[PDB]
Amino acid sequence: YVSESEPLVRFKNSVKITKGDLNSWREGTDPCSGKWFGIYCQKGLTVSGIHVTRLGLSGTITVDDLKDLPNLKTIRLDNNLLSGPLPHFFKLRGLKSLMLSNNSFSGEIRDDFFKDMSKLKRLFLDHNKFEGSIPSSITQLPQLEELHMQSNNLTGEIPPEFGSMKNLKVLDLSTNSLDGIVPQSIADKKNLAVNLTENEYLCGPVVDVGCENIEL
Amino acid sequence: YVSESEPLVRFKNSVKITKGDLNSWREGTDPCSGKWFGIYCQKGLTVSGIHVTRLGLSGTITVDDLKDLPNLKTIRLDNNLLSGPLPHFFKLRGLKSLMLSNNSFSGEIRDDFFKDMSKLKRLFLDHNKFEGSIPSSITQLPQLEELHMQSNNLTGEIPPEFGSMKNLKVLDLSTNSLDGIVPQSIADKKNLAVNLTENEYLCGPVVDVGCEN
Amino acid sequence: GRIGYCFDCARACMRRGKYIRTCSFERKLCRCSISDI
């Protein structure tokens, strides 16, 4: 819809693009025409997804304008230069897919970050610089099907509550410094593709590592 | 999960167990191990239910620890000595079944109590000391299948919204003190078993007040 | 040193019929695989 051009133009003007432009985002035109870079629309009627990748987006992201798009379900900002703590995507309670792969977001994600995002199906946080523990609210996402957090700086144990996530089919936590013992609930989960490799001090079933310290 | 033992032990310590014990509820252990008495779990992994009956549970129960159990769906505390007002179970917005039969809960239940309990399907409040009118929020429970409030001290008129209820199959209001007028909108039904027995003052025609003490 | 420590760790795992999986000299940690060579 033409009305959806107004929040999108504000979003465009809130981000710093260092490799490219969003000149196609022209106020007063319909973002669903086919002429707008990186816009997906439901049935060609209403904005449902924003895919702004490889534009060297720099600084942070705010969601106060994106929240004015009633039917927005997907955000993909992969392969940019964004930094700082995770932006407040939890204000977009209807979001179904969040992809932030290959940026420089940092910090420990607040444990309750994901509490309001009940519709989230896909969460890609890989290849960033997140630190600290996996936020416990991620395991409370009723609809989550895929979690990718590989290539970060995470530490601490893997929450066993991943094993109770009914819809979870892909779990990539590799290349971090997670530790402790792999939860049996994850090892036993049927129809799960899980990758826990390159977590040096993690032991147990899925990583094929005996926990016992051999003192030689 | 081991993380669920903490609120359960807190709940265990918050009530007085007069006639039995919950020795199986051990801190630092998983309540889904198969060893915790009175615990249901979903797929042997996470706590989904508590059923602690005939242990002489005395005093008041608070919901501040049960809220920390993310996947709790069913609570059964039947045949105990619990007392005071109906605890604030509306904080557990995901609860599917609430069973409190044969206790000493008292007072009038707040009318809007059940507004937030949308997922609720089974509600057993029978054999207590509840007073006042039937809370009308019960009639707007979307998924409510069975309602058991018999053997209380309720008063007032039966709300007509009970007959426009989505999935209600049982409504037992027997042995109370209800009055007013029987709704025709509950006699019309679709497989609604209704037990209104032993509620004498409900007759539709308000005639001469015989049998008056 | 670290290289000699992890050599001895690899030998210990071999004697148990396992692969070496984890070796930290500073933490004196040696772990082998659960699977067999």
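In chain B, numbers come from Swiss-Prot; the residues present are 27-239, in order.
Backbone N, Cα and C atoms are what each Cβ position is placed from, and that goes for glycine too.
Among the sequence features in Swiss-Prot, the mutagenesis site B:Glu226 to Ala is noted as follows: Normal interaction with LURE1.2. In Swiss-Prot, a mutagenesis experiment is listed as B:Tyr227 to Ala, annotated with the note Normal interaction with LURE1.2. Annotation of the mutagenesis experiment B:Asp234 to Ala in Swiss-Prot: Compromised interaction with LURE1.2. Reduced pollen tube attraction. Quoted from Swiss-Prot, the note attached to the mutagenesis of B:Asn239 to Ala states: Normal interaction with LURE1.2. Normal pollen tube attraction.
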Mutagenesis positions compared (B:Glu226, B:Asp234) - highest count of Cβ atoms within 10 Å: B:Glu226
Entry from the mutagenesis positions list B:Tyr227, B:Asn239 having the most other CB atoms no farther than 10 A: B:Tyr227
Integer Å distance between the CA atoms belonging to B:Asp234 (mutagenesis position) and B:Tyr227 (mutagenesis position): 12
Coarse DSSP state, helix versus strand versus coil, of B:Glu226 (mutagenesis position): coil
